[PDB]
Amino acid sequence: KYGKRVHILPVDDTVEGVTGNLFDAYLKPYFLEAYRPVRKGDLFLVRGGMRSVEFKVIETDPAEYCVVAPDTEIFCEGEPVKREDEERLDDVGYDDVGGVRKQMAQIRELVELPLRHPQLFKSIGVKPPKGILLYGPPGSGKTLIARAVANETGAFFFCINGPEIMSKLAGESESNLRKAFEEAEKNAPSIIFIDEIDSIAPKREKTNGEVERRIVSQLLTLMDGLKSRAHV
Amino acid sequence: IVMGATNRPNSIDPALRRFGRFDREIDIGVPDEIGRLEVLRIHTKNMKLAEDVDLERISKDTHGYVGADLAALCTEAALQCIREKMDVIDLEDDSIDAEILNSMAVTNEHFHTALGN
Amino acid sequence: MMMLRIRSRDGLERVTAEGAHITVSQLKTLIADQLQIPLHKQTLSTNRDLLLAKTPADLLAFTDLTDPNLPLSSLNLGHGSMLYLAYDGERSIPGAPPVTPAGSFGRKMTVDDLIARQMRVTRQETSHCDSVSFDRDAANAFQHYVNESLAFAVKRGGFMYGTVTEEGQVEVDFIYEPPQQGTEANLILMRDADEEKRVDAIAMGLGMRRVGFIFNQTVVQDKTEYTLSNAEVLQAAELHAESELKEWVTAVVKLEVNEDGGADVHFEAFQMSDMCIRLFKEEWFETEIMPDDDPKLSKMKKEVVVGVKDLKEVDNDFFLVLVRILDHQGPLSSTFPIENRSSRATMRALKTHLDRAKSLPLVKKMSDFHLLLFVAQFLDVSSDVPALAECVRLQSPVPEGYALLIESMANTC
Ligand SMILES: Nc1ncnc2c1ncn2[C@@H]1O[C@H](COP(=O)(O)OP(=O)(O)NP(=O)(O)O)[C@@H](O)[C@H]1O
Ligand SMILES: [Mg+2]
């Protein structure tokens, strides 16, 4: 489905000190009648001389993928994409978490299987467990493991933070938690990573604070309500 | 009628045990062998399971278990049974074979492993 | 049995045939019977440029495979061979595997992202317009019409026009009332396209623009516990969305009762918060309000956070910002009755108004927006109306032609 309203724009790091025009010497000569398949977002490198100019496919029509036919009417549309696009270098995958091959296996069996294979659990008839509580020495890779197992699975993610909720004034935490849970449930399947849960639900003896008690009670009441079985 | 609930009756307010307020106190203790057997029979009614299941042995081996822990044990047994079949099921294919989906059954060995874990 | 690939503008397909012994006619018949492509559209070729044509005649021009008589064996077709099929229209080739969109990795939401994305409600403290100055003559005329001709029983409304200063202060110059039907708790404005264009032309000639909208609350509405009703808030938000000015002012005319029992008419000018305009432009508000709906709280299609309280229904006072009211005597008077009212403006009323202000200069006689609009009903909106409005604004000597035409039309020819 050769594209019509395609968009092809270059990258900043390769257009610095560029030799000049790219439409008639870098884009058209090597991509007119070339019939090269193109996918939106691909960083492809082309040469119209000694300088190699990377290009990012901003937009295509059809949006997903197409082929660069002479029907493609776009030129070098001015704007060079900055390196900031690679600053969010696809966050974290799986190869970026290493050294633990059993804890990650348990987390996968508890998370990726219920959210991608309810048929097995329905056939056996078991109720899969929801709550998971990572712990370990500080700075050992807990948040990283959670991000790796929640970004690779492609499910809706929701990263609540301990101090972030605690920093807000009294009367807002009780609303923020409920709004967070009600938003997460609405987008099944959903993962709610509550980092530093020890800050918002400490040991009751060690606090003796009214607002702490109230927020703990709100968290408990909300948590007991996750029995909707809506993949949260 | 008012029905309280607690864990240690000593920790409650001592003024709530006076005549007329809370005058009946009942102790829901840890079940014995027959209790554990009945709890397991209640919980494993819906699960598929092979005829080899020896619930009496599981009841006798479990000591100090309560109802919640026995529910967790049954769930662990089912998860172990799924995990042992995982070596042939491919996660990239959401089209799990229907005969495969109906060829999975929990046995006594999975229960023993879950009890060990 | 032979497998032949079929390339088209939509992509690639494959067909299984008996063999190369058949001709192009049999291949076309098989394509019609398998891919459901009609015979009159199918065009076969071996060149890759066949799909680059844009006309069935151009497709048939490639006669290397267009002719159905030619045997397929003579073309040396084999297993996995390449053929090009062109047909009218664009189709979706089946068998497409799912493809994820670009950049859809790491959908990490947050509490702050929830706060920003989810619509909330708060009462803005300081508005963009620090103070709005109302013309004394226009305010007096509007108050007189509301209190006497309506007795605060029928709702009346009008757009406010004036100039906007650098600091945001607005000097109200006149009020335009479009054709409308008023009742106890609603006011439907049957706005006229030509009349609105004439008003805009007058404002352009008068060097001003729309700055807000005014309406009055009946006696029952004043006694109710709100500053504005849901319908009034919705109408004001809709007009603000239509407007492009950040200094929009919603003015309320209310018959307040003092502690001594006297009835005093007050103009309360408030600027709607930009939260309300954001709500309206995102289609959150429900333009359908039932009689059973409470006018105290606004209607929204989706739940929002009203400050600290999470309620879909939102009190109207959360949308208004108190703006100081000022009075000034601008270059425009409003002694002439406002158009589209119960007392319809006619030529006799025009003559009476001219006779009343006979001692005033001719430029001062026509220094009334309603009179200018009534003239505009018989003048060119593109040229004559802006020129007359500019002459009124600059207080320049009126051209003899305009004065003669006005006098002739005001004296029954
Ligand atoms: N097992 C691991 N594999 C790979 N990188 C790791 C691992 N553990 C820690 N890191 C690296 O540690 C750095 C930061 O650690 P991080 O996992 O963010 O701390 P944390 O343990 O989540 N902190 P806290 O939530 O305060 O206990 C990152 O750059 C990770 O790449
Ligand atoms: Mg953390």
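Heads up, chain A uses Swiss-Prot numbers, so what you see runs 113-344.
Each residue, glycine too, has its Cβ placed from N, Cα and C.
Annotated in Swiss-Prot:
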type	residues	note
MUTAGEN	A:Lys254 to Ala	Decreases ATPase activity
MUTAGEN	A:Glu308 to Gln	Decreases ATPase activity
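The Cβ of A:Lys254 (mutagenesis position) has A:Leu246, A:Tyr247, A:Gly248 as same-chain neighbours under 8 Å, each 6 or more residues away in sequence. All chains included, 15 other C-beta atoms sit within 10 angstroms of the C-beta of A:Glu308 (mutagenesis position). Classification of A:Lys254 (mutagenesis position) by DSSP places it within a helix. Secondary structure at A:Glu308 (mutagenesis position), as computed by DSSP, is coil.
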